[PDB]
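**Student:** I have a structure here, written as structure tokens, and I will follow up with some questions on it.
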Amino acid sequence: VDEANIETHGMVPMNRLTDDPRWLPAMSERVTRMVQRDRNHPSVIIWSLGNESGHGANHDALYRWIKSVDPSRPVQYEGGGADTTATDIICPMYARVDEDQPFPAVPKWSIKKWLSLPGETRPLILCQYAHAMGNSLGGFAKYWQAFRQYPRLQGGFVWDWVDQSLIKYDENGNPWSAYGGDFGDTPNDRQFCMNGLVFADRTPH
Amino acid sequence: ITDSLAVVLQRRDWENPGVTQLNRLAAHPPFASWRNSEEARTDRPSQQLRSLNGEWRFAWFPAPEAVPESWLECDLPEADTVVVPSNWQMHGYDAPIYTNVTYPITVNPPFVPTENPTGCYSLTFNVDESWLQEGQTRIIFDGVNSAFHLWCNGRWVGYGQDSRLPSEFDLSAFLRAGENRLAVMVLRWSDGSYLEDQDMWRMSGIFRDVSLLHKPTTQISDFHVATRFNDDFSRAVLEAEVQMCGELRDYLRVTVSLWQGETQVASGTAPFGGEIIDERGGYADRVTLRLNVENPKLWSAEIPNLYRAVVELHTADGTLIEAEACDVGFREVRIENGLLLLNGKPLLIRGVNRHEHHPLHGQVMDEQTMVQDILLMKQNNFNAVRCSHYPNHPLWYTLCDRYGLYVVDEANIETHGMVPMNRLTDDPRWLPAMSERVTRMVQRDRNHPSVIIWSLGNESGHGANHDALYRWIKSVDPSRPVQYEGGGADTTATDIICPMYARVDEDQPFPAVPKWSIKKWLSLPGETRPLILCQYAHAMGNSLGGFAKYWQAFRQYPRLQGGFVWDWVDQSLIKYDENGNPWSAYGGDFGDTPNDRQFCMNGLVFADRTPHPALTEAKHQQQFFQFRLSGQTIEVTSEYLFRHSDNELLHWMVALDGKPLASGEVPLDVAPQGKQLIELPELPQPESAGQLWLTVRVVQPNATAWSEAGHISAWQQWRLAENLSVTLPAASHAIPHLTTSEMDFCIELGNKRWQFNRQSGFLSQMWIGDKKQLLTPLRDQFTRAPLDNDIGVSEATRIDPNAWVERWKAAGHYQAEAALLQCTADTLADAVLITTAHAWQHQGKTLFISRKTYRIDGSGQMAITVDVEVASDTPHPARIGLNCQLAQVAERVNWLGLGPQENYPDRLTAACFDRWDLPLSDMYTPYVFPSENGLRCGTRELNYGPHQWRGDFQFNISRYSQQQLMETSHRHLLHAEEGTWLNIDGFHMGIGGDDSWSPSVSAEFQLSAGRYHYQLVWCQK
Amino acid sequence: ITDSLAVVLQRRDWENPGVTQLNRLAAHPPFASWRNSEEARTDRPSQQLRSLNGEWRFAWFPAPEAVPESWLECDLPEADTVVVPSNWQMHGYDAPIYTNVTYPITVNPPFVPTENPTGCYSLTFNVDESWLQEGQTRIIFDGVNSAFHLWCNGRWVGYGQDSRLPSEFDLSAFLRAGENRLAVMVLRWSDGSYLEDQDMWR
Ligand SMILES: Cc1cc(C=O)c(OCc2ccc(O[C@@H]3O[C@H](CO)[C@H](O)[C@H](O)[C@H]3O)cc2)c(-c2nc3ccccc3s2)c1
Ligand SMILES: Cc1cc(C=O)c(OCc2ccc(O[C@@H]3O[C@H](CO)[C@H](O)[C@H](O)[C@H]3O)cc2)c(-c2nc3ccccc3s2)c1
Ligand SMILES: [Mg+2]
Ligand SMILES: [Mg+2]
Ligand SMILES: [Mg+2]
Ligand SMILES: [Mg+2]
Ligand code: NA
Ligand code: NA
Ligand code: NA
Ligand code: NA
Ligand code: NA
């Protein structure tokens, strides 16, 4: 999945820049210039309009731009409820197998319920599931049971591969794995950079 | 030093489609920042919105680098004082350029000639202390062609592109109390010129209003008004989204009220805070107010009911901060089951394309001309207008809102001259420049109910940027369909099949971009969309042939919902001769090269808004009352969708060969889409010879906002009965005498003599007493002075062999010499009979043969019979008749046949059979490019001076020979010849006009029969 | 004079989402410009695509306006030798920031802090006259975070944004035979950073 370098997660709402036409130029260069560079690679099967930036009208514009200039690949985008007009795939992040999380505007339905909502035609492939932060991947079996039972459940992408720990050296030059704040960075989100199936040195969890 | 021309010009922002603006403020609907809401509710002047129109200082330069540094600090001594808004071409500072498709600059995007005419505008003006103590002072340039840098008090403010949308900059940090100086440097050419290749005059300058706007630092920054409905339009919700800028505080509130006249209809109030829209929450700086409206008065072009929405920004204790306002039209535009609906009813678009053009002021628009245009449109049964091909002056949308016209609002993008047309619109590097021309159009005009359809531009092929911006509009504003003709008129970037110059029945199967028959187009597999031509019926010169063929098809096919004629006004400009008499100029008349000559004049009206003959043909075919007659019962059908005929009578005349017999009036009471049957009183039934004709007009007894009392809105004619003449003519007391020379047959009867030349075989002269009657003999004519539609794009330099004029010229039509075959005289009991036969040849090929009999009888009446052969393999001739130059010049022309206006075989539906009496001046049509003109068809009797001709013919009569018209390129160089040129045709070819670059006269109107016959009688009175 | 930092930094092109590049060439799939068809078929190295990876000269500054004009004409004595490619936080010049959702800078688009860490990268390198007698020579920056201005031999070339796609500029009219010097001013923050809020180390 080749993803454009667009994330506006910290805007309030997440929509603020991606729905503004004054940001459509900046956003189009990050989508279009990706397609122009990577369009010949067979490994790329799906284009992504970015991550966690709500759902703005610029998303719908650039979705249709990709469709027009490269019909050979589906386009996906999770923002604004995972099933917007700018996605060919229902690509939720952390939608649970049986339990609904009915957040206002942007609900995370049961992946099994989500398929059968009236008028919903598309496959579902979680762009992110099974958050692997420390001692986790509890209930991972429950996804794959559901994946195998339901044809339109075609799997997902685990979040994620590598702990984003950095090496620091103490006063005597011993290396140790550091996370949020360990460099005087404030504010910070501490451990939440470490979500990997493997440690930073690629040792398996 | 960073404000110096040296630094600002060195970045060359006008040769870089990545920089379309610098420091420009966001677009939005029209603001006035009223500080009293009753002012806002009544749309009275705002003392927070000053105009800077008036006398500015201007200085021209060949290139921006030639502008001295001194001009930022101080006024240039050799500058002139000049009115703004203006186009600097209209003041004479360089030439306007007329080019159609070929760019007026070398195609080398994004670069521009080093020779780039630059307009240096300066203004010294006062600003109150009040505007600088509190709030935000901005300047608004409504239109700058084509790009500009802006200085204020020597400091640099910003840069702007797109010539037809307003550019706004914040001036608060730049202005001082008292005297200030603006410095505006305007470039004729910029990278934006590559998306501004409309077929029009290429001018430049500050050609729309300049204004200062004062707002409080806490302000309404944007507002959007929508109208939802239930199934039967009995309940509506008005949704009003309001966004603000400045410091949000908990005490801030918004009230939006809805008025209809001085009645408050609804009102709501809320603090700021929108719905949750995603995981980060909602817009703290926005609020949406929903008002209920029961039984709303709906907006349409038939009845433009308006409400007014007032948006007050205030505190909770009531203190008003500012108010904005707009007109509201309750209407729904949807496409449903293949039909474009307005309020649940399928529109039938009686459209026209209208440029912003004035023969004196150029591309500067004024209220008087806009209103004159809207009145003339609505008076000729026009429904809708296409803003070809850019956003208009803001006042235009307000006038269509109130007078009632459907508007296609079209983005300022045309790349016609690129090869292929696709080149820039498919290139992602031009997506930004294109997005700002589309998005800023929608942000400004999305509250006008007159706007029912958004257009992505004109003639720019089909690129992936078109698809991107199509989806942008759908996402941002579902209220309105999006249309675009480029790349074959049915691309993925259009909700409407919007072909230009698709014909009714015949396909034009061009590779990649075919124009199918509009009827066939609808039926193509998978195609579900309505079809509304974005341009049809090219009205260049003597044109709109076959107009009736379109409207029959529009009415028969549901999914054919009409089209927009090209176009409304001749883009003529005024020049002054050596004496200072004005004349209408076109392409090349300003030294502009290369140029596209007459192609700028495509209008139903002249530049001064005098109608062409084609306008009534439009008015007749577009009429809202259709008629049928069975017996003496009239079926009236209303094509109005929303109104009853509560301002309409039906006047009816019955006349025998012009003589009126019976009249009457009947009230009209037809429901929309309804019928009314009317039984006429026992009509006159005379045994008298002649054709009995019934004529009905529809008459509006009451004045409207757009029409005077007694305005005629529709008409129709029927032939009721005919009584063939069977009475023998009255006998004569005398026999006409034949005198035979070797050289002439001369015929005498009373005071009258007829001379026939036996070498030429033509009627050489005719005498009444001593007074001779002819200056040129009476000879056959098989040619006409070529119409724009006959010439097409053919020129002396690059001939097009397939144009009609060229096929004629190549076949020798225009240089063919008559060769006398037979010339005999006989004496009968009661008359003399001259029989003739000529062959017209060219380089050995016989093109035409004409066999005549002239029969002069005791009553002084000359009966001429003509029988023509036309070679099957020569091009079908322009006409088949005779012509002569008469000695007489009378002041009036009197005829029984179709009139009163100019009419041709494929453009005579609006004409009515009656006796017409006009001045000879009105028998000539002053087309700016002279051609064949002023024909009237289906005429049985023509009267001029002592002469009468009877028969069944088409004629024109003028002081201008077909030869002079053919050889003269402007109407102002025509001179009255001695006497009067008379063309009488048995048959005359259609004028065409489906387009004007290819043959467009349809087969049924071509003279292909091979043998023709017609009969005249020439008479004295 | 219009290549000076005073003029180029004046425009503050990193605080304006209407300017994401100046003089940048079009994007395209990966090019190598092989002049032998068998080399292209076997994906072997191309003599027309050289790496500039290696030992560059680098100096850190609290804000772009703190960079001395000297630096375009001449290497800074205070500078250090550092390997490229690299992140300057990994060399200890300032802290990497780990924030998930909340932006690491005050949310005030399109503006960024006045105190905007800037990295001044220079490299002196040779160009064979072969390259300048014919054809086009361009520089490829496969990744620069967050935005940068590029000088070659003291003259200004262009500007670029988007930290994860290549920025290419034509250098043919800037290069001379033998010794050349690139001057790359990289800003940590720019209007582009508003679109780069991925939950990772900044
Ligand atoms: C290069 C090119 C473009 C187009 C266009 O696509 C085109 O066909 C339609 C056309 C449209 C607009 C136009 O010029 C004006 O433009 C104005 C402003 O837009 C109005 O819209 C009017 O339409 C109009 O007066 C002129 C021709 C033709 C053709 N040439 C020929 C010549 C001979 C035989 C077949 C063809 S086919 C070529
Ligand atoms: C504003 C907002 C956004 C989202 C997001 O949509 C969100 O819930 C999902 C979420 C996604 C990514 C994330 O951080 C990481 O970021 C990585 C790189 O970008 C990957 O995306 C990974 O997904 C991820 O580990 C953290 C949380 C919540 C919620 N907050 C709370 C708090 C308490 C109770 C319920 C909720 S619901 C709010
Ligand atoms: Mg520019
Ligand atoms: Mg055109
Ligand atoms: Mg920028
Ligand atoms: Mg995130
Ligand atoms: Na499955
Ligand atoms: Na994380
Ligand atoms: Na119809
Ligand atoms: Na034209
Ligand atoms: Na009536």
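Note that chain B carries Swiss-Prot numbering, so the residues on display, from first to last, are 4-1024.
Per the header of the entry, the method used was X-ray crystallography, 2.8 Å.
Backbone N, Cα and C define each Cβ position, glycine as well.
According to Swiss-Prot, the protein has these features:
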- B:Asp202 to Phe: Obliterates all binding and catalysis (MUTAGEN)
- B:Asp202 to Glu or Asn: Causes a significant decrease in binding affinity in the absence of monovalent cations or in the presence of potassium ions, but only a moderate decrease in the presence of sodium ions (MUTAGEN)
- B:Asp202, B:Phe602, B:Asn605: Na(+) binding site (BINDING)
- B:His358 to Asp, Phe, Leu or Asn: Less stable to heat than wild-type. Causes significant destabilizations of the first transition state (MUTAGEN)
- B:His392 to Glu, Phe or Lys: Essentially inactive unless very rapid purification. Causes very large destabilizations of the transition state (MUTAGEN)
- B:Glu417, B:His419, B:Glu462: Mg(2+) 1 binding site (BINDING)
- B:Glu462: active site, proton donor (ACT_SITE)
- B:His541 to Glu, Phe or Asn: Poorly reactive with galactosyl substrates. Less stable to heat than wild-type (MUTAGEN)
- B:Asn598: Mg(2+) 2 binding site (BINDING)
- B:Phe602 to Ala: Decreases the stability of the loop 794-804 (MUTAGEN)
- B:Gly795 to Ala: It forces the apoenzyme to adopt the closed rather than the open conformation. Reduces the binding affinity (MUTAGEN)
- B:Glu798 to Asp or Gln: Small increase of the catalytic efficiency, when the sodium concentration increases (MUTAGEN)
- B:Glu798 to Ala or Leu: The catalytic efficiency is not increased, when the sodium concentration increases (MUTAGEN)
- B:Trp1000 to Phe, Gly, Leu or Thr: Decreases affinity for substrate (MUTAGEN)
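Neighbours and distances for these, please.
**Tutor:** Summarising the environment of B:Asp202 (mutagenesis position), the number of other Cβ atoms within 10 Å of its Cβ, over all protein chains shown, is 22.
Taking Cβ-Cβ distances under 8 Å and a sequence separation of 6 or more, the neighbours of B:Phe602 (mutagenesis position) in its chain are B:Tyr101, B:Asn103, B:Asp202, B:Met543, B:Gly590, B:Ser999.
The 10 Å shell around the Cβ of B:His358 (mutagenesis position) contains 21 further Cβ atoms across the protein chains shown.
Mapped onto three states, the DSSP output places B:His392 (mutagenesis position) in coil. If you take the C-beta of B:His392 (mutagenesis position) and look for same-chain residues 6 or more apart in sequence within under 8 angstroms, you find B:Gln201, B:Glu413, B:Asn415, B:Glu417, B:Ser458, B:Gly460, B:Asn461, B:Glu462.
Around B:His419 (Mg(2+) 1 binding site), taking its Cβ as the centre, 18 other Cβ atoms fall within 10 Å, counting all chains.
For B:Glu462 (Mg(2+) 1 binding site), the Cβ neighbour count at a 10 Å cut-off comes to 21, with all displayed protein chains included.
Sequence-distant neighbours of B:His541 (mutagenesis position): residues of the same chain at least 6 apart with a C-beta under 8 Å from its C-beta are B:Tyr504, B:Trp569, B:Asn605, B:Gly996, B:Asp997, B:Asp998, B:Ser999.
For B:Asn598 (Mg(2+) 2 binding site), the same-chain residues 6+ apart in sequence whose C-beta sits under 8 angstroms from its C-beta are B:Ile100, B:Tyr101, B:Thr102, B:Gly590, B:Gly591.
B:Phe602 (mutagenesis position) falls within a helical segment according to DSSP.
In three-state terms derived from DSSP, B:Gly795 (mutagenesis position) belongs to neither a helical nor a strand segment and is classed as coil. Under 8 Å, Cβ to Cβ, and six or more positions away along its own chain, B:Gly795 (mutagenesis position) finds B:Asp803, B:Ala806, B:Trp807, B:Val808, B:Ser999, B:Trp1000, B:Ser1001, B:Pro1002.
Counting only residues at least six positions away in the same chain, the Cβ atoms of B:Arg600 sit under 8 Å from the Cβ of B:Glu798 (mutagenesis position).
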**Student:** So if I take the recorded positions (B:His358, B:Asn598, B:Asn605, B:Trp1000) and measure from each Cβ to the nearest atom of ligand 1, which come out below 6 Å?
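**Tutor:** Checked recorded positions vs ligand 1; flagged B:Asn605, B:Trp1000.
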**Student:** In the same chain, which residues outside the set B:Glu417, B:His419, B:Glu462 have their CB within 8 A of the centroid of the CB atoms that define the Mg(2+) 1 site?
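**Tutor:** Sorted by sequence, the hits are B:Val104, B:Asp200, B:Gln201, B:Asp202, B:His392, B:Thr418, B:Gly420, B:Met424, B:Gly460, B:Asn461, B:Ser463, B:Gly489.
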**Student:** State the count of C-beta atoms found within 10 angstroms of the C-beta of B:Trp1000 (mutagenesis position), not counting that atom itself.
**Tutor:** 17
**Student:** Quick one: which of the recorded positions (B:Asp202, B:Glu462, B:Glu798) have their CB closer than 6 Å to ligand 4?
**Tutor:** B:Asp202, B:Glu462
**Student:** What other residues of this chain sit with their CB within 8 A of the center of the CB atoms of B:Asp202, B:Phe602, B:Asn605, the recorded Na(+) site?
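**Tutor:** The answer, listed by sequence position, is B:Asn103, B:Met543, B:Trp569, B:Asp570, B:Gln574, B:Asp599, B:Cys603, B:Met604.
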**Student:** Taking the Cβ of B:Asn605 (Na(+) binding site) as centre, how many other Cβ atoms lie within 10 Å?
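**Tutor:** Its Cβ shell of radius 10 Å holds 25 other Cβ atoms.
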**Student:** Determine, to the nearest whole angstrom, how far the Cα atom of B:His358 (mutagenesis position) is from the Cα atom of B:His419 (Mg(2+) 1 binding site).
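**Tutor:** Rounded to the nearest whole number, the Cα-Cα distance is 17 Å.
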